[PDB]
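Okay, so here's the structure we're looking at.
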Amino acid sequence: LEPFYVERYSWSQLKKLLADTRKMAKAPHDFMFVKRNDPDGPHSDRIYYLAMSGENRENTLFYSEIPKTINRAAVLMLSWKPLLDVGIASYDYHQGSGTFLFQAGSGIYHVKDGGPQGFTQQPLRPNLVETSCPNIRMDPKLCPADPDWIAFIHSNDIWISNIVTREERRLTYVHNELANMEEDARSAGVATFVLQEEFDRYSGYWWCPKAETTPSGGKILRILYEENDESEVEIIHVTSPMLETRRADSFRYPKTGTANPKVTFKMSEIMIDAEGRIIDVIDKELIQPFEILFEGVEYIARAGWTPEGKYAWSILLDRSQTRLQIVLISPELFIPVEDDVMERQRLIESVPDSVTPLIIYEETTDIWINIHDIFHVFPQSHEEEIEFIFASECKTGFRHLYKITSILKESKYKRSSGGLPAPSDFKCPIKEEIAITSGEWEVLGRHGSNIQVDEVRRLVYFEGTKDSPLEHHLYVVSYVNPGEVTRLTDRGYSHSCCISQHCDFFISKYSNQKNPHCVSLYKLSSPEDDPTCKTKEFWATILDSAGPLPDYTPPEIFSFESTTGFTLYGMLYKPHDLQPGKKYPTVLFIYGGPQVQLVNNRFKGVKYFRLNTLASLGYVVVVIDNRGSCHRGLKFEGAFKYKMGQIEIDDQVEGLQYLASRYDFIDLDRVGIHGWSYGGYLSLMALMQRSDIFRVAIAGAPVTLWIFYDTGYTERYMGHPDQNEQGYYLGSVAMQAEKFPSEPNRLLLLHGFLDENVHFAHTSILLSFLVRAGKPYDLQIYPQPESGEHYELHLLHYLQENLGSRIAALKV
Amino acid sequence: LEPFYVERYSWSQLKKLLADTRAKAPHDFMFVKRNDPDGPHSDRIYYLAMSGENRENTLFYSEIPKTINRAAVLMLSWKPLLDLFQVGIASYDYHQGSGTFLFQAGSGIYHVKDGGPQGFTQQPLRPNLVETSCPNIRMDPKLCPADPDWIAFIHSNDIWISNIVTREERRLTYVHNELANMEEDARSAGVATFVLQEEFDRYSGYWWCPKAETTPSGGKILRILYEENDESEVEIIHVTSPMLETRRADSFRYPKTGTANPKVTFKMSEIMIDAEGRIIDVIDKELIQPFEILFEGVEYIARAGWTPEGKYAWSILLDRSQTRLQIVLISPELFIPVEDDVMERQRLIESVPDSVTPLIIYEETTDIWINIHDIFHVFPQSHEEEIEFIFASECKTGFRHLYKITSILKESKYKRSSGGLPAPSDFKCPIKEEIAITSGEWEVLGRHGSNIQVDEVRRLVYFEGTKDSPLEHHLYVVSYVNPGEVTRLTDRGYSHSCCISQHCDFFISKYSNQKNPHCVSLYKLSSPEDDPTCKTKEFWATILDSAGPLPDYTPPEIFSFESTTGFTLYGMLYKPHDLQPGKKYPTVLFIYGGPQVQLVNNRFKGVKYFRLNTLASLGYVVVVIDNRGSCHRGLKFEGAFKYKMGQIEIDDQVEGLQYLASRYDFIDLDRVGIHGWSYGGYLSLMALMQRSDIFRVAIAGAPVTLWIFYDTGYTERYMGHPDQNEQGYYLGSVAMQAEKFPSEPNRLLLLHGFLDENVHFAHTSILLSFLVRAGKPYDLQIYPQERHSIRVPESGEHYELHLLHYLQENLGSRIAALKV
Ligand SMILES: *C(=O)C(CC)(CC)C(=O)Nc1cccc(CN2CCN(Cc3cccc4ccccc34)CC2)c1
Ligand SMILES: *C(=O)C(CC)(CC)C(=O)Nc1cccc(CN2CCN(Cc3cccc4ccccc34)CC2)c1
Ligand SMILES: [Cl-]
Ligand SMILES: [Cl-]
């Protein structure tokens, strides 16, 4: 077996090769189905959606017409009608009025379509909402009880504005923009850094869905909101976008072990008169402190209202993220904010002791709670019950849907006597807990995956891995008599689905390893003898695939039975034009951290197109989902709890050796490893731990030191740093710099200079320690499109010079 | 001619080689007379010195004997002046009449007495801590010449005084609130700001008046002239921290070019003391009119102080473009008390005479630039409306020469009663007499410790100069009354740095040459009885002896060549050790090539530039060339690159390289590297950028890549304001020309300290921005927790290792040629 050496191109030649082979658009999303209700017309529904019609183009609202019937000989390809005349990330909509509300650039706008006004046959010039406010407005939302009112955030405070009367009003006075950020570290209605970055919650205020009627023929609107105080949170400096303006932007980063923000709930209570004028605005706070009522709660993971507006709800986590509580909060728990201590005591006495927080569900785990967007609340039939669907990995170690009924008891605790409540004083007895689904597979509830409930047929639609861990599929099952789980999506593809609100259609964005992404509309229907049985039928195409592009050769998914007692899956890019009796240099691409799966049956020729490019130059490319990876259940994921950096490279090496024994073209002498973020971290660990296996390591934005990363992430997987002193040490490459090679041309560090999730300090502290330890490195910095081209060029060239070509074999 | 290829050592082996192949000489001298007829010693000398190796800098003394055995060589012994502190001393004060030393060692401020009325110790004295109530580090202590019981110092950017007998402490300025943040509180007093320290070498910002003023009580008044600065309009910049654990950035005020400099003014603290040394009162006083009115056009207070009598406070002032110097006498009567009440403030202005006025006793201009220097000697004032003084200037002849100047102190034409602003030349004085003491194609030295000693008895002036050569500094002497013959006092084949006794009967010289390490030796001055002008020198004793030519270090040969520019350009050449016949070697050009610096001269370079020899041992030719713009050749030679930085320098570097390359066949022009720090890093980039043909690799260290990111004081002196010179700034900024770099990798290495506060990392990061935009390759190395230069030895060790290894892998070795 002779060594194959890659063609040694020049820098300018490699730039040309990358430029030629380079030459995507946001696929249709945020679907909404509106009925036409037109007996004489040919269309049943209009679908509205956000999309990008070309690659240059900006993201905007489109519509398409769903016909009542189709020619089943042909394939109907739906046309994209523009709804409007900068760019839109999301949109709100009120059904009854047909009002869209959306931000585009700095402006907030509104149009109407598909309400009583009817259905336009051409673009709509939208109406700009007026404002006195000097700064950018964020997070606009229509009031569900009155589409004339909207809310939004300006300078970390909540405002409301009437789109008819033009009345604007600031609701919270929590942030003063002109003062310094040391004293004023407060905010209302905005989610803090950790909650956005690590729990995917972006909004921090919620309209009450219904309005209460006043005595004099007006109404009361309500906004539940989160108020944060980040005064005790660590302040860190990262260099500003403008390098000519030599300064640093301050922001609050709760690093692991330190304080999270000081959180609490609030309610704005807005009295409006008979003709839409604001009478009064009472701001209201909890009767007792957040720490007392919600003992142990550190993070407000999720929050909203019940469909009737009766209770606000919230899904709450402790600091270790091992205990989740779903908690109903009455509006009567809130009293007006009064600085006068005598008048404050009055208002506490006026509230009954019966009014109390209601923990309607609690769960625990020795691993961790993964937060998700599934939580469906049924309408309240009985007065002292709440019925709902939730998902959990805590029973079986796999995420499944459960139908739960809780009893809303009077609390044992009484506030009159004025003590502190015990841990379980607000817990509700669980009357029923039916498991809707079960097995060695999971229901999906993140990154857009959720459920749709058909209350009439008493069915729930959900996405899952039942058929395979490498394919997402749409399923349906009864929540009343749960049994047979009907699949609705076709095997051989992975699907991301959106079910119509009327449960009579669904859209699926699907692909597989060979075929690019497509979006198609499927009609749901039942046989006459049984509404429980659900069948699907292709209706029309919304987006066609480009068709497998000859320049891109896809990988083969493989798998091996690991000594760890798990099947591990991988992707293998065999080199283009294999020579018999030769062995090629192998580049292992890695991520390997939690909340990610790189190996699955989806089209990888957009995101990971440049893996195919490495294979065209003569490299073998391997990707392996090690233990900790997503979509295999909680026990699989928990493998590295307290032990980050200590099991991942075993699984990689094991898979790399499995491939080697079966394919003689893999040259274990010339193996490189490369990844970004956790992949960059593991790449450093690979070179540190296994010099023998890995010749080169390219680390991108690597986490080098876990005490520098945030609370929400790090404490979930590694606990508090006091209770895992060794794991934090052994898991931190910056404090083991002595273990790196004394040879140069084996370590490449890549970092963005301004990156604020994985800070540059991770790289700069490593560099400092490598210099202390007399170790070599190579460094590329990317301050501030053009730099991604530079990155790909440098990486191809670095692999060429130090792994692929004959010059690399000489160099040693 | 075969190419020599250097040994390809591993990283571990180069670390070994460097590790294997890996102290302040006496200074701040002071002669004090014994006045002991029966004793064997004429003088005792005091001096700062590091006794050797890992040891702190401290006060020593030695004994100067009346006679010597001229058969033998006397070696003086160093007596420790101080005892161990129940850290190190950089600087000291002395009061002649009392014997009081004053100095800072570590945090504390101390005093001893020796050589005054109390006599001379024969054993180390115990230093006496000056006690304090101040919470923070005290800085810049200074003895009051008028009363050696009193001292002054800076604490939290304000001026304080402390009596060392009575123990009375007192705050004189309330300009800086130490507790409030620096974004609001950006004022200071008695402290030279960044640009003044970094670009004009002025460190102090307050000056004791050297004489007291007696009162009716039998007490006295003491005065302190001081600079007050308001940096509120000055650009703020954030650099990280020695603490990398806290992801945080510390702020400071950096006047970047074409932006606001600090808003400055003069102030005076009037300090009334009673009959037994207790403070009665402290009146803080300000100028009767603004600084912008009284000193029209002035932007930098370059130097300041008092006349010997304490009558006038002098100052040397510059305009923003640094093409106009003004020496100005400021009378104490120009200052009035500070007053909020605008009626009472007006009444004090009116009580001051109109005859009292600033006196511009000297003014000069140039098309090139003013170079500030420490030479300025005021004579005692005998005539009432005349001041007589020695100054130095390049503005007449284009070489720095001494001039004895007398100016007439006329009452001003301008009058303050009328209430108009004065005309540009209302304060100017008549120049009655301006005699040139020296002249020629050579300069008098007045920076970096070089100065003059005036013998007022025999009416002579001692000075350092380049008269015998630009490659050697020598001590000379000449009359200031009948200026004729310039007598050299130091021996040739040696560069000297000399300190002349206050009594003018001795001088000490620190000297070296290319082959011999540094030495310090004492020399007695005397004249034949018939003629006191004729000054001769005799060796007296050795203070510091040579370690000797160390056999690791082979010196370089000083070469020179006639450039097409019409200047002789001097250089140094390190030939490779064991130079093979019929073989050619990879060359490494070390460069600085910026203003205010000369790399090529006849001094020992085996300490500072030791690794140029290490390069030669591995088989590299090493060249160094002082191009046009460099120091010690006159203002015209220096002026060559005004408005044109980065354009002319490499022409001279390549010319010199080719002078050697034609004259020596061992110089392989196909493999030439370049390397430098600061301006040398700048030029290293420019060299590769402009001359891809000549230079294979460039290793730029802390490079200036964008002149708009550098400070006012430096950049505007050589380039003017950016508004007036858009082409100069564009053509002189490598960041704006990133497209011109090679599109071959392994030819560009950037080295930068992450926390550098003179040449900010910003220069490197913005260069990397434009190189990425231009699709160009680079290599980069960062050295965190390190400011101006590389202080931590492990990072210095890493710097030398990477630099040597980089040259090996991409220039010197077998594989380097195969790699193309
Ligand atoms: C970490 O999670 C980060 C940074 C904190 C979050 C945004 C991160 O993921 N950053 C980041 C930056 C730049 C690119 C990517 C993803 N990209 C996917 C495709 N991949 C192409 C590739 C892969 C393997 C080998 C090569 C070799 C040469 C050229 C391209 C290659 C690069 C990484 C993520
Ligand atoms: C510029 O003015 C700086 C940086 C902004 C502030 C003072 C500066 O000068 N920095 C700096 C950092 C580190 C070292 C030096 C000076 N040093 C002198 C000796 N020289 C040795 C040398 C020369 C040439 C080649 C080699 C090769 C290997 C090892 C040493 C070499 C290096 C620079 C200044
Ligand atoms: Cl929506
Ligand atoms: Cl002195």
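Here chain A follows Swiss-Prot for its numbers: 48-70, 76-137, 164-862, 870-897, in order, are the residues you see.
Every residue, even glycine, has its Cβ placed from backbone N, Cα and C.
Under DSSP, A:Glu275 (mutagenesis position) is assigned to a helix (H, G or I) in the three-state scheme. Non-local neighbourhood of A:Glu275 (mutagenesis position): A:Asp788, A:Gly790, A:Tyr791, A:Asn835, each in the same chain, at least six residues away, with C-beta under 8 Å from its C-beta. Recorded in Swiss-Prot as a mutagenesis result, A:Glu275 to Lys carries the remark: 13-fold reduction in affinity for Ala-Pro-AFC; no effect on subcellular location.
For A:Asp451 (mutagenesis position), the Cβ neighbour count at a 10 Å cut-off comes to 16, with all displayed protein chains included. The DSSP secondary structure for A:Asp451 (mutagenesis position) is coil. Under the heading of mutagenesis, Swiss-Prot lists A:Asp451 to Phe and annotates it as follows: Reduced dimerization and reduced enzyme activity.
Counting Cβ atoms from all protein chains shown, A:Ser755 (mutagenesis position) has 18 others lying within 10 Å of its own Cβ. The annotation that Swiss-Prot gives for the mutagenesis experiment A:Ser755 to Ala reads: Abolishes activity; no effect on subcellular location.
For A:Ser755 (among others), the entry in Swiss-Prot reads active site, charge relay system.
The mutagenesis experiment A:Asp788 to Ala, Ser or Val is recorded by Swiss-Prot, whose note states: Strongly reduced enzyme activity.
Secondary structure at A:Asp788 (mutagenesis position), taken from DSSP and collapsed to helix, strand or coil, is strand. What Swiss-Prot says about the mutagenesis result for A:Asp788 to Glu is this: Loss of enzyme activity. Loss of dimerization.
According to Swiss-Prot, the mutagenesis experiment A:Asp833 to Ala carries this note: Abolishes activity; no effect on subcellular location. A:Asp833 (mutagenesis position) carries neither a helix nor a strand DSSP state and counts as coil. Long-range Cβ neighbours of A:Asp833 (mutagenesis position) (same chain, at least 6 residues apart, Cβ-Cβ under 8 Å): A:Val316, A:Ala779.
The annotation active site, charge relay system is assigned in Swiss-Prot to A:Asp833 (among others).
In the structure as shown, the Cβ atom of A:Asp788 (mutagenesis position) sits within 10 Å of 19 other Cβ atoms. Across the break of 7 residues that separates A:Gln862 from A:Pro870, the C-alpha atoms are 10 angstrom from each other. DSSP assigns A:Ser755 (mutagenesis position) to coil in the three-state reduction, placing it in neither a helix nor a strand.
Taking CA atoms as the reference points, A:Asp451 (mutagenesis position) and A:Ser755 (mutagenesis position) are 25 Å apart. Candidate mutagenesis positions: A:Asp451, A:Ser755, A:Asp788. Those with a Cβ under 6 Å from ligand 1, in sequence order, are A:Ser755. For the segment bounded by A:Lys70 and A:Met76, where 5 residues are absent from the model, the Cα separation is 11 Å.
Note that 26 residues are not built between A:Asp137 and A:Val164; their Cα atoms stand 10 Å apart.
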